[PDB]
Amino acid sequence: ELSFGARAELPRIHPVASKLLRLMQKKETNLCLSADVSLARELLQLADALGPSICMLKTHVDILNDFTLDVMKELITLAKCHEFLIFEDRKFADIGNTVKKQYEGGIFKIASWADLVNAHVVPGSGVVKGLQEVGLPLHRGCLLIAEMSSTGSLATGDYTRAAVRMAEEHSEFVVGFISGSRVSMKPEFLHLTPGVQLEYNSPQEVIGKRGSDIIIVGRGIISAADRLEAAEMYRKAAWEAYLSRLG
Amino acid sequence: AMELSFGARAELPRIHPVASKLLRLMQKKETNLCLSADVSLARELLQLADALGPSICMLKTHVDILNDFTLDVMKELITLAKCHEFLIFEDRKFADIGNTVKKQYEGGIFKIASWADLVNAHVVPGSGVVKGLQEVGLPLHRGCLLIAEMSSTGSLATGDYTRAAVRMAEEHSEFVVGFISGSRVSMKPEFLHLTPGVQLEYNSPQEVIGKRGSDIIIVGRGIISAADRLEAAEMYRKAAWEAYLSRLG
């Protein structure tokens, strides 16, 4: 198994993945914060305070009651200052011109500020092909939702295998997966895993035993009194899990 | 069973109020056409809703492609919807769960639940998506459509996926009023079936409504890209309605 830093130098690595992997190595963080807040002040305050501890800030811009593009400009400044990527967890699922406009256009103009977005694969590769039309020109990346832990989840084996093929077939845009474990043996792909809690699975299980790269964590940090301490606890846990599996 | 009329179906014991309202106006107006209003400007959305409203039972929106969205725009659409008698279906294809999906439906800038009679959802995450939506949607007297089938190339809605969608709808019948599908997926007449991918020249209204047993055609560019949108709308309405009358017996 190769280090984040070496993976960033792989021949076939996507530029956004490379950028992500470098900063994870520099900062010793594979923690993605899920910033599930409804006010812009809260979002930016968290971004600024926890920025040093994270590789990535995951947003839902569509729950921001006071969204404006200027709010996103300020978030970008923090992302640049503190060195993290912005991932809008929009879970795109439409196709064709609809999905291109949902990514590029409307009020949110997600593509203008989101380094990464994600997509569901169930509609077939039209979802990624449509996002691509926007995303390639704008030098972005995409994550495919390959597995799901939620009760009744219908991502079968075939479903998951099909996610992985679609990513491979679209490697110029798709940079990895949202998943419960390693789903692809190609080190150019990132694996991001939600449902992580210290007390759900633990960072040790997700990164150590299941082979994922990045933990996504929301309530475990956000609902805590001291968010920085919490973020740091999660960072140290996931990073050690990572160092432990390298050799 | 027997093939009941839209108007009679609206009187079924177990019919959802929104589905009843929909079926009544479908019968009253002789339309089972849903316009897909895939436009990026509020003025064109409202112009089309006003002009075509008499010919449609439903207007399907993507609020998130509207470059000049405001809630006042949606207030204006509601007035048109009331005047001409059609429902508003935001095709948001919800897929998150828990408090996220609740806030995506109730909150943010769009406040979808405040104006959308109907929304839809993907079932792939499990029943969490519906359960999350229904915490908002039930109090606000709304309905939901589950995406049970897809014709798009490489779609992964297997038989099992489709049966699971039907199951989920039956287990959440206080909120779920029907399906997005290419064909009939449930034999319960309380459930609506809406079918996209329809054009006269894809499948025709005759095939979708007449042979495959779907209730409503969803039509976008076949109307929107035409010179005379009203004529096209009327063309699709007459095709879908006649296909429906032809299957009743």
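Count begins at 1; order follows the chain as displayed.
According to its header, this structure was worked out by X-ray crystallography, 1.9 Å.
Cβ atoms are placed via backbone N, Cα and C, with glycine included.
Straight from Swiss-Prot, the features:
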MUTAGEN   B:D91 to N (Swiss-Prot position 312)  Loss of OMPdecase activity
ACT_SITE  B:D91  active site, for OMPdecase activity
ACT_SITE  B:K93  active site, for OMPdecase activity
ACT_SITE  B:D96  active site, for OMPdecase activity
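Annotated features taken from Swiss-Prot, shown on the structure.
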| residue | record | Cβ within 10 Å |
| --- | --- | --- |
| B:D91 | mutagenesis position | 24 |
| B:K93 | active site, for OMPdecase activity | 23 |
| B:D96 | active site, for OMPdecase activity | 25 |
Exercise. Where does B:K93 (active site, for OMPdecase activity) sit by DSSP, helix, strand or coil?
Worked result: strand
For this session: Would you mind working out the Cα-to-Cα span from B:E201 to B:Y202? 9 residues missing in between, answer in Å, no decimals.
Result: 9
